[PDB]
Amino acid sequence: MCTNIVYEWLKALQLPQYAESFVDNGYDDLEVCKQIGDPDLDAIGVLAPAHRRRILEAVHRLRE
Amino acid sequence: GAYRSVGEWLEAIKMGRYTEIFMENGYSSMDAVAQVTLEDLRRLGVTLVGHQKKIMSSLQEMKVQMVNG
C-alpha cells in the first residue's frame, strides 16, 4: 500500500537493481540502511566497485 | 509454531546460513528460539544488522500469531 522506501532510495541512486536483495537481507528501511558497511554489501551481493562506492557515499549522507 | 525445526524456520526467512550456529550453541528447537534476544544473536555471531532485524522481526511475528490464535 506504499512504495518500499529502500526501493525508492536505490531508485534515487540509480541502483534499483539491488532493492530486492537489500530487503531480503533485512535492509528494509533507511534506519537499517544507515548502518551499512562493507560486510553488509558483501552479504547483499553488491560487488561492482563503483556501485559499492555510490551506496557507501549515500549511506554517509543518510547519517547527516 | 508452524515450523518443524530451527533450520526450516531459518530457511523460510532466507537466514539458513545460521542454522549450524544455532544448533551448535544450544538454540536447537523452536521453543529455545522464542526466548532469543538481540544480545543472544550478537553472541552467536549474527553481527549483520539486517540479518538481526530479519530474525528478531520473525520471532516477533511468530509470537503475534500465537497470542492472537
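Chain B is numbered as in Swiss-Prot, which gives 804-872 for the residues shown.
Note: Cβ is positioned from N, Cα and C throughout, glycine not excepted.
Residues annotated as domain 'SAM' in Swiss-Prot: B:804-868.
According to Swiss-Prot, the mutagenesis experiment B:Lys817 to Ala carries this note: Strongly reduced binding affinity for SAMD5 SAM domain. Close to B:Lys817 (mutagenesis position) in the fold, though at least 6 residues off in sequence, lie B:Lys857, each with a CB less than 8 Å from its CB.
B:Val852 (mutagenesis position) counts 20 other C-beta atoms within 10 Å of its own C-beta, drawing on all protein chains shown. For the mutagenesis experiment B:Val852 to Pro, the note given by Swiss-Prot reads: Strongly reduced binding affinity for SAMD5 SAM domain.
Here the residue is the original one, while Swiss-Prot reports the published mutagenesis B:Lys856 to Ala with the comment Strongly reduced binding affinity for SAMD5 SAM domain. Counting only same-chain residues six or more apart in sequence, none has a Cβ lying under 8 angstroms from the Cβ of B:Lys856 (mutagenesis position).
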Task = Sort B:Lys856 (mutagenesis position) into helix, strand or coil using the DSSP assignment.
result = helix
Query = What are the DSSP helix, strand and coil residue counts for the domain 'SAM' (B:804-868)?
reply = 43 helix, 0 strand, 22 coil
